[PDB]
Amino acid sequence: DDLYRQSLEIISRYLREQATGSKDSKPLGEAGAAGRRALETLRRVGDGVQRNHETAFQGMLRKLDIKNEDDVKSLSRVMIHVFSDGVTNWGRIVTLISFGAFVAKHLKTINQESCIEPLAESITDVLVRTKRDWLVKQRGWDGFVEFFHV
Amino acid sequence: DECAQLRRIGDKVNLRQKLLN
């Protein structure tokens, strides 16, 4: 998986920086030019998503009593189910990650900092393993960045 | 996600941008 490790490192970092509230000081070295650009975009849009839907988000994080790793694998599924209607777009995609972030904050909050990495993987695994050909038809992370340019 | 909340937010985030592009 060439352009998946690039997705993985994007989601892990956004989620880690959100949980830890501070930006990481090490360069994002396995996403390169393409992937660092989208992190800049993701930070921008995902923080608005989080801020715009803070109540909706909070409502859902409640219902999914989120503790161990299986709760994470379970959430992965919910996310798979989002796209069942046959529709794929970045709004969805980003919203999925923004929620990751939200949840990841909660995880560090409830002393489960180490469930944040399994969470990142599933999100990545969800998208890339289920929506490979949609992602590809958009020039991947480049499309993400051009969608949210504004 | 009994009520399609995340999808519907996804689509709203997509709508707002669409109307911005």
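Numbering, chain B: per Swiss-Prot, residues 73-93 in sequence.
Recorded method for this deposit: X-ray crystallography, 2.8 Å.
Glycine is treated like the rest: Cβ placed from N, Cα and C.
So that you can see what the record holds, here are the features copied from Swiss-Prot:
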MUTAGEN   B:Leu78 to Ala  Loss of pro-apoptotic activity and of targeting to mitochondria; when associated with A-27
Exercise. What does DSSP assign B:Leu78 (mutagenesis position), in three states?
Worked result: helix
Exercise. Including all protein chains shown, what's the count of other C-beta atoms within 10 A of the C-beta of B:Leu78 (mutagenesis position)?
Worked result: 22
